[PDB]
Structure formats: C-alpha cells, structure tokens
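Peer 1: Have a look at this one before I ask anything.
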Amino acid sequence: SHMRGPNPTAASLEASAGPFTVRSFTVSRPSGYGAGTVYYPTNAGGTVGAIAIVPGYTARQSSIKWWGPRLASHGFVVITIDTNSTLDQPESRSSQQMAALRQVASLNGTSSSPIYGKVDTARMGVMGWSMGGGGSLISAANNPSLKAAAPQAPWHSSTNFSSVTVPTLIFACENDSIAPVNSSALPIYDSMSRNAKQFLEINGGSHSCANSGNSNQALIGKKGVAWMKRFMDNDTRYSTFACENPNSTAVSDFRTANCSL
C-alpha cells in the first residue's frame, strides 16, 4: 500500500483541487505519440503512480485536459496526449498510450525533468475517451500489471474484454448517440468477469459527458480519483468512495462487481 495525502471526505474528493500543488510541462520530444502535457504534484511527499489519457477520434488534449490537474492534485503524474494522427484507431491509440507511460518512466530517470524521481514506475493506470477508451481497455488486456483503467464513453470494434483482470471503471453517457451505451459501454462492461469493475452512467449525458467543460466534475472527478487511489495506491481509505453507489441525481445507472467496501 502507498498511502498519500489526508484522509478523504466526500467534500475533499468533489472539490476542483485535491491537496497537492500541480505544475505541468510540454514533452519536448514525444516518443511514439504526437504531443504530451505532463501534470505532476510538487509536494506529494512520496513517489506517485502515472496515468496516461488518450482522446477520441478527431480530438486533442483539450477534450481530456481537465483530468490532468484533477488527478495530479491528489497524487499522480498524469500525461495527456495527442495521437500521431487525429484519425488513429483504438489499437494505435493503445500503443501510443503505453508509449506515453514509457516516456513518463524515462523522464522519471532524467535529472533535467521536473518529474525526476517523482514516479513509482511499478504503478500505472490508463484512461481515455471513446476510441481512446477502447484503447485503454486494449492497454489493460495487453498489460495486466496496470493497476487501474477508467475509460469514458468507450468504443471498440469488439465489445469482448473478457480477459481483463485490471480494476476497470467505465464512465458511460446515458444519451450517447456516437457510441450508444446499449451497444458499446454496457456490453464492454458485461464482458468482464475476472476483475473489480464499475459502470457509472451520467444522467442525460451526450458522448462528451466526462470531457473538459462537463457539468458533473464534482461526481466524475470524485469517482475517477477514488478509483485510482483505491487501485493504483491500494489505499483502502478509498474503498467506500471507489465501490459505493454515489447516490446522485446525476447518475442514471450504477453497476459494480468484485468491489469490496
């Protein structure tokens, strides 16, 4: 277990910012992806896990940027990427996600980097929107040492992720008409029998319901942070926040399995 920061509350997790001061930089020479921004805590008081976040088809870092400061402020290094092409498919997005994690591991070993010695390279997580969410699930299927996955409105050509053993939180958007819940997010969720998993559907949400500028940042932020704290840090202080039905008028559906309180 790798417990960092104060004992959590509903209030401290719903807030815009967690306890740590966040800085960021632009990756100089991206290795295996288009562009990256690294968000990091300046005063975490220990090494922190790393999370790589990938946008959807046509999209850039702006769509997923809000997660950087939100997660970093609770004790993570977060890299948000632009893909080599905005028209990359999910397999490519997954390779590029794992390339961003690789470079964060590299920068951890680079004395000139702001994140020199700040990362525990044994503790990594994946997130992303739509095809980037599909890519996060492919990353998890291919890399079972990953500690957590928290894709949003995921799409893949196949809904069968039955091999995934990584703790997986799926954010779904009730009224998604790009990747409908009934044909994407929910069948992806249903396919996974071997993991701690959760399904949180946002009431009236369109396809962008968990993107930068969403009106549910208190709820989505709290669940995203709690999931990553619980599973990346093995921080049982977050067991209730991670596993609980949040009991919110913004949630139209909640499912969870193998998630202990």
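We number each residue from 1, going along the chain as drawn.
In case you wondered, yes, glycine gets a Cβ from its N, Cα and C as well.
Under its mutagenesis entries, Swiss-Prot includes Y57 to A (Swiss-Prot position 87) with the note: Displays increased enzymatic activity on PET bottle. Displays decreased enzymatic activity on PET film and on BHET. The poly(ethylene terephthalate) binding site feature in Swiss-Prot is assigned to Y57, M131, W155. The mutagenesis experiment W129 to A (Swiss-Prot position 159) is recorded by Swiss-Prot, whose note states: Displays decreased enzymatic activity on PET film and on BHET. Listed in Swiss-Prot is the mutagenesis experiment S130 to A (Swiss-Prot position 160), annotated as follows: Loss of enzymatic activity on PET bottle and on BHET. Here Swiss-Prot flags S130 as active site, nucleophile, drawing on a curator's inference. Annotation of the mutagenesis experiment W155 to A (Swiss-Prot position 185) in Swiss-Prot: Exhibits highly impaired PET degradation capacity relative to wild-type PETase. Also displays decreased enzymatic activity on BHET. Here the residue is the original one, but Swiss-Prot notes a mutagenesis experiment at this spot, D176 to A (Swiss-Prot position 206): Loss of enzymatic activity on PET bottle and on BHET. The feature active site, charge relay system is assigned by Swiss-Prot to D176, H207, with a curator's inference given as support. A mutagenesis experiment is reported in Swiss-Prot for this position, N211 to F (Swiss-Prot position 241), and the note states: Increases activity towards 1-naphthyl butyrate.
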Peer 1: With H207 (active site, charge relay system) as the reference Cα, tell me which of the recorded positions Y57, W129, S130, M131, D176 is the closest one.
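Peer 2: Going through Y57, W129, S130, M131, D176 one by one, the closest to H207 (active site, charge relay system) is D176.
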Peer 1: Among the mutagenesis positions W129, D176, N211, whose Cα is within 10 A of the Cα of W155 (mutagenesis position)?
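Peer 2: Of everything listed, what lies within 10 Å of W155 (mutagenesis position) (Cα to Cα) is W129.
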Peer 1: What are the non-local neighbours of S130 (mutagenesis position), defined as same-chain residues 6+ apart in sequence with CB under 8 A from its CB?
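Peer 2: Result: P55, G56, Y57, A59, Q152, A153, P154, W155, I178, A179, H207.
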Peer 1: Across all protein chains in the structure, which of the mutagenesis positions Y57, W129, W155 has the highest Cβ count within 10 Å?
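Peer 2: Top count of Cβ atoms within 10 Å goes to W129.
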Peer 1: Return one of helix, strand or coil for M131 (poly(ethylene terephthalate) binding site), based on DSSP.
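Peer 2: SS state of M131 (poly(ethylene terephthalate) binding site) = helix.
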Peer 1: Go through the recorded positions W129, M131, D176 and tell me which ones have a CA within 10 A of the CA of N211 (mutagenesis position).
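Peer 2: Cα within 10 Å of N211 (mutagenesis position): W129.
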Peer 1: I'm trying to understand the geometry here, so how far is the Cα atom of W129 (mutagenesis position) from the Cα atom of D176 (mutagenesis position), in Å to the nearest whole number?
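Peer 2: Pair distance, Cα basis, whole Å: 12 Å.
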Peer 1: Over all pairs in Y57, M131, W155, the listed poly(ethylene terephthalate) binding residues, work out the largest Cα-Cα distance in Å.
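Peer 2: Value for the max Cα separation, rounded to a whole number: 10 Å.
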Peer 1: Around the C-beta of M131 (poly(ethylene terephthalate) binding site), how many further C-beta atoms are within 10 angstroms, looking at every protein chain?
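Peer 2: Taking all protein chains shown, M131 (poly(ethylene terephthalate) binding site) has 29 Cβ neighbours within 10 Å.
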Peer 1: Please list residues from the chain of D176 (mutagenesis position) whose Cβ is under 8 angstroms from its Cβ, counting only those at least six apart in sequence.
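Peer 2: Looking at Cβ-Cβ distances below 8 Å from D176 (mutagenesis position), excluding near sequence neighbours, one finds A153, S184, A185, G205, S206, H207, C209.
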Peer 1: Can you list the residues of the same chain, besides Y57, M131, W155, whose Cβ falls within 8 Å of the poly(ethylene terephthalate) site's Cβ centroid?
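Peer 2: After dropping the recorded site residues, what remains is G56, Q89, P90, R93, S130, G132, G133, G134, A179.
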